[PDB]
Amino acid sequence: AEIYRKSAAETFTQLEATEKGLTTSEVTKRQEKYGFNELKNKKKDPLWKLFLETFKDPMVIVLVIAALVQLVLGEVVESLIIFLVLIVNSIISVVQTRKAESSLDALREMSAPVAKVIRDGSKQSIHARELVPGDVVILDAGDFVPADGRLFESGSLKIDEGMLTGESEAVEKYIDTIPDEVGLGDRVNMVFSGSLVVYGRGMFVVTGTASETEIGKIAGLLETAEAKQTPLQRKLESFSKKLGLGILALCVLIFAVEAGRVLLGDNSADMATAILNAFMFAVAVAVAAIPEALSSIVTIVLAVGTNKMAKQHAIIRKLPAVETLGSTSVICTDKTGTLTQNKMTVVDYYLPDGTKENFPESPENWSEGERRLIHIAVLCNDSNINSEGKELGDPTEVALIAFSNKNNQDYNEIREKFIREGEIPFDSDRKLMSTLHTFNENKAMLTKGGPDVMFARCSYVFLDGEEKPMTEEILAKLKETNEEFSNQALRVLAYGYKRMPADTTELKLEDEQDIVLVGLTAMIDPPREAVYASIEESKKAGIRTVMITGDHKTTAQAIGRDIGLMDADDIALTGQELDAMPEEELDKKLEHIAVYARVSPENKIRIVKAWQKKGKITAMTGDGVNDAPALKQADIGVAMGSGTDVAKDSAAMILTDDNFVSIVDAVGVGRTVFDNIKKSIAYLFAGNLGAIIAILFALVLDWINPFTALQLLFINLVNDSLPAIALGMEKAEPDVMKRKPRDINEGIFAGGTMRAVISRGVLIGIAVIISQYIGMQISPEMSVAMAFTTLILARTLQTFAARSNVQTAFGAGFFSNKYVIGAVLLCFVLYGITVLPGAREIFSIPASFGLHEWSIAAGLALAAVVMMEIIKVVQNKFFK
Ligand SMILES: [Ca+2]
Ligand SMILES: [Mg+2]
């Protein structure tokens, strides 16, 4: 910016320096007033018990204190079960919040940038945190540029600038003083901090050592510190406490028979302490109706979803948001590095004949000119693939070796067969590089370069025999094949094989005369193969996708056509067009275009804001600083595993393997988490209402109260904590995909839940009431005890089809979930122990043998379940 307009000498006039040396007379002083290089002193678990952290949501811990004031004066009377159920619920929550695995990789991402620099006229390797403005620092293909600056020494230099602004192909570097560019960085020819150099030699004056750097300026947009809530943070419990509190208001009128409420004589003049019993039954009813475990359910169902992503090399942070990827509808992407592999690979070879479209593997089934094209493509390289595959050197030569890997013929054998006989390394001004080798013991000249440069020098072409191209019908074919490749946006390279006569001396600068052309190699950064299926899965899932990248438009059109995103009927859209019209018309054209090219990091904010503004939950995936603002403005951010540490820290999802199908897997676990969180609470809410109507029906006819305070705590202990948690582990529901993303305008009150729990609660109420009326034969220990066991049996047995709203409890239901089987078994045996313990016998004193009517009561409980079963048939029938 601007620095480019002035020369390399005028730029340092403002910034005190001599471009060389910079003794400590200023370095030891002005660096402090200038500030330090690093921005990392910005933005960067206690777990003493961490159960207090869970003790901050609306609780019953204050309510349970009132239990002691009534439980005192009796050694066996005291009931601490309500106190101890909640602490156990927190214990499982905190241990499942730990997940036996922390948000690791926190120690993995270490920058530790080092720069080889000249201080006080001496050669050293000073830490990048100590670079001073105006400093003279050399560059090589073993590190990256540590600070923004202006180049002084220029030759055979290009850098991988695409990490911060998004050109897949590297940009060349040379000294220039063109003032009339924009300043994005695609042509400024200025070193931008953090960018990896390709190869060559670099030596530049360090202009900016501060947050003023372009990478630091990107963090200036990150500096806004945008903190928001989670889309599921809306709390229906706030309405539930209103309903629960209202029941308590009616509950003090439930015990209207008391002398203080009956307004009648014939009873004790004093109100007879039954208020405490009424108050005891009131809070016990209230704590039964209160979905206390619902808050604990949220943590457990989310933690396992994060744990499942940990086995897919998709470790994530910010646990409370994993269903967001399940609820998204539009996905923002980022061409460079995010879809492409950030590794240039040759995908199409063309020869003037070019008979074969796929390069044959075994050389025995090759073509005639294919050998020469490979030989020049393996010998005219400056890279090397070591025993691990380090790909040291320029990426284009790595693609040539990658081509040599396709045929299984390693480049090392040919490089060993003909080591070298002298060569002219590539220089920026003359885009050519020629290497001399031996063919059938005869010295041969091999030169490679740009397409049009060779088309000016393609004085011969050989595929079966060397001959003049007559500058027509073959040179035109080179023009049309170069043109279509440019239409495909491929950095096509042309290769030539010249017959050096007999003994060859050193190759002079002008030896590429009468160079016989071999063929053309077309290379382009290809998208990862994982994104092919990831789109067909997303396309059928009703999740729209848009690609945004600051690369050139021609590349943006080529990709997407290979992915299916491009409409193939309209031109792509560029960032400058957004400014041409108001943002409301941008919303109009937002849905009729899916590719955006040449967009600033701020241009990503406006589009991602518009997607959020239209009510669709958006997600941003990318690598590099050119994506950090969009990640935060998106309520869910996905950082590529190979991106800059700025991107990984800013976003909320990391894919260490750099896989892309994990996003679909993260979508699926997010959808299942929402269904589990929408069904686990549906089960407890439905059964809790069944208890309410049981009390309510006894009110209208003033039946004996059908429940006892000690058992309300017990049913809650066994049908509000364990079964709810187990249902949160519900198997992968049938076709969790193929469903359009859940509408964010609808809460848990959607038809799928309310139109089911309402019927579910009524069926419970009918069952328990029948038990009371059947139990009306004897009021004590028969009318009140018989109803308790039916509710416990009915409540814990209807979980069979509360496991899934699609799969039948028996037709498609099995012991698929060991958690629900264990929870069902544990609550069953625990109740079975406590019905015939021989020590307590809340049931009638005759227990475990006077079961002749316990069968019908148990059968009555199953009758509701089988009547609940036909509701499943109703779900699967046409009557819906
Ligand atoms: Ca409860
Ligand atoms: Mg990128």
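Indices start at 1 and increase along the chain as displayed.
Method of determination (from the header): electron microscopy, 3.5 Å.
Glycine residues also receive a Cβ, built from the backbone N, Cα and C atoms like all the rest.
For the recorded site, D334 (active site, 4-aspartylphosphate intermediate), the DSSP three-state label reads coil. In sequence order, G166, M547, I548, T549, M620, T621, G622, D623, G624, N626, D627 make up the list of same-chain residues 6 or more apart from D334 (active site, 4-aspartylphosphate intermediate) whose Cβ falls under 8 Å from its Cβ. Here Swiss-Prot flags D334 as active site, 4-aspartylphosphate intermediate, drawing on similarity to another entry.
Within the same chain, the residues at least 6 positions away from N716 (Ca(2+) binding site) whose Cβ sits under 8 Å from its Cβ are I82, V85, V287, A288, listed in sequence order. The Ca(2+) binding site feature in Swiss-Prot is assigned to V287, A288, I290, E292, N716, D720.
Listed in Swiss-Prot is the mutagenesis experiment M59 to L, annotated as follows: Does not affect sensitivity to CPA. Counting every protein chain shown, the number of other Cβ atoms lying within 10 Å of the Cβ of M59 (mutagenesis position) is 15.
Around the Cβ of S240 (mutagenesis position), 17 further Cβ atoms fall within 10 Å across all displayed protein chains. Experimental mutagenesis at this site is recorded by Swiss-Prot as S240 to G, annotated: Does not affect sensitivity to CPA.
Note: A691 (mutagenesis position) has non-local neighbours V285, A288, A289, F707, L712, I715, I764, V768, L791, i.e. same-chain residues 6+ apart with C-beta under 8 A of its own C-beta. Here the residue is the original one, but Swiss-Prot notes a mutagenesis experiment at this spot, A691 to E: Displays optimal activity near pH 8.0.
Under mutagenesis, Swiss-Prot gives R795 to E with this note: Displays optimal activity near pH 8.0. Sequence-distant neighbours of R795 (mutagenesis position) (same chain, 6+ residues apart, CB-CB distance under 8 A): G687, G690, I715, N719, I764.
While the structure shown retains the original residue, Swiss-Prot records the mutagenesis experiment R795 to K with this note: Shows very low activity, but no change in pH-dependence.
For the mutagenesis result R795 to Q, the note given in Swiss-Prot is Displays optimal activity near pH 8.5.
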Listed recorded positions adjacent to ligand 1, that is, members of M59, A288, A691, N716, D720 whose C-beta is under 6 A away: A288, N716, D720
Remaining residues near the recorded Ca(2+) site, that is with C-beta within 8 Å of the centroid of the site residues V287, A288, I290, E292, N716, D720: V60, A286, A289, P291, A293, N688
Rounded distance in angstrom between the Cα atoms of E292 (Ca(2+) binding site) and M59 (mutagenesis position): 7
Of the recorded positions listed as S240, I290, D720, the one whose CA lies nearest the CA of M59 (mutagenesis position): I290
Rounded to the nearest Å - Cα separation of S240 (mutagenesis position) and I290 (Ca(2+) binding site): 8
Helix, strand or coil at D720 (Ca(2+) binding site) [DSSP, three-state]: coil
Neighbour tally for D720 (Ca(2+) binding site), based on other Cβ positions within 10 Å of its Cβ: 25
Those recorded positions in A288, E292, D334 whose CB falls under 6 A of ligand 2, listed in sequence order: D334
Straight-line distance in Å that links Cα of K44 with Cα of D45 while 4 residues remain unmodelled: 14
Residues near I290 (Ca(2+) binding site) in space but at least six apart in sequence (CB under 8 A): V60, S240, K241, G244
